[PDB]
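Q: Quick one: the structure is below, and I'll ask about it shortly.
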Amino acid sequence: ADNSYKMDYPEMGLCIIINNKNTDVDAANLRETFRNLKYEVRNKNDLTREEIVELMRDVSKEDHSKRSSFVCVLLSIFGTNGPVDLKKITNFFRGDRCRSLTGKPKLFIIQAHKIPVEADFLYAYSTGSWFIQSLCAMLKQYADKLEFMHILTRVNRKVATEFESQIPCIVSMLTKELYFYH
Amino acid sequence: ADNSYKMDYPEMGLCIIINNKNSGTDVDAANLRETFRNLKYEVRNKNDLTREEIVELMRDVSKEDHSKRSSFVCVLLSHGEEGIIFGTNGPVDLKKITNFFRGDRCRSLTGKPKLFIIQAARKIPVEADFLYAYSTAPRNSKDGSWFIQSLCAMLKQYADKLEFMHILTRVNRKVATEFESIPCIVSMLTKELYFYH
């Protein structure tokens, strides 16, 4: 069982949902979904690029010692003020930078410069929305069954199917399997 | 039941190994040969191809009849900076290599997994049913590269039980462990990939 992530901590973790439409059907759908997964959902709206950096920096300083993971959802990446480099956001949660989340998975769900390749990180981005509505539907049905890569794979098939009648992208640097149950 | 790729075709598929060494990477190629050979793949071997010879190679393969084949694997072993894939004369753009195997372009490999294992010794094309196992670690090693030898060991042990993503996940954990004393996975697969039927 050392091939899986430790998801039996007192909590599950934070679920920062940053909404930059200026997607609300998705933001609420993501909220209700991750709340059932016992996460600590925090919905943000129309944050400038300086505010996004400020937020993610303060979260890195938080105590995630009781939290299992960290989920960040970006819907726009572009801030309302300008374009943010994804690296500027991820650097805070780098293994050595954030000691509290070291060894824990950091999920970045993005709905729209190289991509940060750091351990225990994950990017599932597509370019309400079909990607989010299907992801919530898969997390609602297969979170207590399938591993997260298998869940994201069903999303890839479901979205591609919808396009038949372009496909989401999974960037995995996880070192262990991820199950949303214990 | 349509959650796993159809892997019971008469043939498992092709496995192109491009060894641009210009040793360590020679052990990589020798290990990748034995590994995919036991996985019942048709392994074709190339050595020190120019960046044009690579493109026309993938061009010819895409024009073959993979109707009786389950999948397609392409292992790229190159070196140098400013890029991820290199010929003996310059860097190759993955955008040009993968375009031949798009669903509309390649009828034979439509709905089938195309695996591209890339090792780059020192813009990603997003297409359905494609996967890129990308590593970057900086010649005389008796074992060879870390990512390759870990991939071959994890495949020769867990292909009978684990799905490809779970195999690559354990490869990530092993290469990252050696760093203490990380490979990148880009997956657009629509189904699960098991190397058995």
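Sequential numbering from 1, following the chain as shown.
Determined by X-ray crystallography, 2.9 Å, according to the entry header.
Just so it is clear, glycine is given a Cβ too, placed from its N, Cα and C backbone atoms.
According to Swiss-Prot, the protein has these features:
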- B:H79: active site (ACT_SITE)
- B:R139 to A (Swiss-Prot position 207): Abolished ADP-riboxanation by C.violaceum CopC (MUTAGEN)
Q: Where the model skips 5 residues between B:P138 and B:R139, what's the CA-CA distance in Å to the nearest whole number, could you check?
A: 9
Q: Just counting, how many other CB atoms are there within 10 A of the CB of B:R139 (mutagenesis position)?
A: 12
Q: List the same-chain residues at least 6 positions away in sequence whose Cβ sits under 8 Å from the Cβ of B:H79 (active site), in sequence order, or say none.
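A: B:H79 (active site) has long-range Cβ partners B:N20, B:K21, B:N22, B:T25, B:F86, B:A120, B:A121, B:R122.
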Q: Calculate how many Å lie between the CA atom of B:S181 and the CA atom of B:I182, with the 12 residues in between left unmodelled, and give a whole number.
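A: Cα of B:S181 to Cα of B:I182, across the missing 12: 13 Å.
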Q: Would you mind working out the Cα-to-Cα span from B:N22 to B:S23? 10 residues missing in between, answer in Å, no decimals.
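A: On either side of the break, the Cα atoms lie 11 Å apart.
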Q: Taking B:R122 and B:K123 as the modelled residues on either side of 21 missing ones, report their Cα-Cα distance in Å, whole number only.
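A: Flanking Cα atoms, separation 19 Å.
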